[PDB]
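Q: Before anything else, here's the structure in question.
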Number of protein chains: 2
Amino acid sequence: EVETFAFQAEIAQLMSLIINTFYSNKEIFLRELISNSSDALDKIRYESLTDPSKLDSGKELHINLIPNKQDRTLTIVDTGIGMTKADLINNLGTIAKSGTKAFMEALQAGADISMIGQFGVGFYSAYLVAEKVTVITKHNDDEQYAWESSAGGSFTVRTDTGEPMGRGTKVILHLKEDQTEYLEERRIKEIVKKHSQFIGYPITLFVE
Amino acid sequence: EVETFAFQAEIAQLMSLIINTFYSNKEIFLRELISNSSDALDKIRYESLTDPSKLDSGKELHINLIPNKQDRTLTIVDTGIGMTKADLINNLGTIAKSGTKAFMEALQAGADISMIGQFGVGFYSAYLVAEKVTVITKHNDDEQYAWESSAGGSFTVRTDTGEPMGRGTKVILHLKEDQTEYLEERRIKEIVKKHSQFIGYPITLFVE
Ligand SMILES: COC(=O)Cc1cc(O)cc(O)c1
Ligand SMILES: COC(=O)Cc1cc(O)cc(O)c1
């Protein structure tokens, strides 16, 4: 059973802007996704301070980057707090309608697409490099769900029967044919060193 | 009835570092506090997306800056989500023990005190300019509380019987004798324009 939802018009507009604007500095999507993983990891750490049972679903707090040249995918996995079905549907827990508004204005008023994360919608920067994005997530309060979208105004949500993940979020980027540089080890290491060097959780880049 | 608590040793160490390190670029405390107000405002906005009653305690989402030269105070008030008593005690809702660890290392490894906010402990940057900080807060789930500390290893928490605030947080900075520039209108406007120009909520600077 797959449920199909329409994006709110402001989110569709944000996505169309990300996809259509000429903008060379696409590598910033990786910093925005690691930053989102780091924020989700902070959340579960904080809840665990007063309730250690919150980590029964996994004690390890970390971020893995997994390139796969065969499937043309780059996957980011974190063991953060995860997202409930309701959060997934409501723009992956963001206040994306009001963030889009602030970001749109900043763009006319001198900002550029790399500052997206200052408006709380950095997740959508995945569409600088991906034709399709799949998000698998498990929150302590809910079942494991898979969200997916190739943009074009809609997204789907289903229960995920794939590998159980315990707790956290996996973002699977199905890369555009011309954006395979982001599966190269040297290129990923360069971006992580450039933009993500003070993230507080181990980032492991997997080998192929 | 005033309850007095000891800071965790890592937080006392972070505060001692903030207070004792020679570091001229003190103006960054204002950006860190506005950023914290903006994050608290995002939280209440998100909860209100699925439960509008969450805003019965006040619909307006904003940040006021209130200088008072007579009391030598700069107060930042937001109508964000506020903090429960438990959050106030547990380092004002931060994961400050693990943030301090990451920040300490970044400092030996080339970072400087202005990057504090990248470690989730920007609140403590108030001690670049304040001898004493009072935080009054009201969360929908709790009573209004006042937290206070002049550093030196302890902080107090009491029920606040002062002006009811509805919902949100007020940070009252009792400025060091030599840091009164931060009560001057021209100086505040300059810092807000420099560091806080893409905050998504109206910031009103009050006149004396
Ligand atoms: C801000 O949260 C989001 O946009 C969802 C999100 C969660 C996560 O753990 C990783 C991500 O890349 C995105
Ligand atoms: C991250 O949250 C805190 O450190 C508490 C905090 C909340 C707030 O609304 C304003 C602040 O300046 C600080």
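Residue numbering in chain A adheres to Swiss-Prot, whereby the residues present occupy positions 16-223 in order.
Yeah, the Cβs are placed from backbone N, Cα and C, and that goes for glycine too.
Relevant sequence annotations retrieved from Swiss-Prot are reproduced here:
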| type | residues | note |
| --- | --- | --- |
| MUTAGEN | A:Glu47 to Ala | Strong ATP-binding. Strong interaction with HSF1, HIF1A, ERBB2, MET, KEAP1 and RHOBTB2. No effect on interaction with TSC1 |
| MUTAGEN | A:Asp93 to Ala | Impaired ATP-binding. Strong interaction with HIF1A, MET, KEAP1 and RHOBTB2. Loss of interaction with HSF1 and ERBB2. Los of interaction with TSC1 |
| MUTAGEN | A:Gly97 to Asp | Abolishes ATPase activity |
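Help me understand the surroundings of these features in the structure.
A: Take the CB of A:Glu47 (mutagenesis position) and look out to 10 A: across all protein chains shown you find 19 other CB atoms.
A:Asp93 (mutagenesis position) carries a strand DSSP state (E or B).
Around the Cβ of A:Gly97 (mutagenesis position), a 10 Å sphere holds 28 further Cβ atoms from the protein chains shown.
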Q: Given the mutagenesis positions A:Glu47, A:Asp93, A:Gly97, return the subset with CB under 6 A from an atom of ligand 1, ordered by sequence, or none if empty.
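A: Cβ under 6 Å from ligand 1: A:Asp93.
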Q: Excluding near sequence neighbours, so keeping only residues 6 or more apart in the same chain, what lies with its CB under 8 A of A:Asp93 (mutagenesis position)?
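A: In sequence order, A:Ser52, A:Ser53, A:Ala55, A:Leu56, A:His77, A:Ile78, A:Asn79, A:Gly183, A:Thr184, A:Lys185, A:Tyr216 meet the Cβ cut-off.
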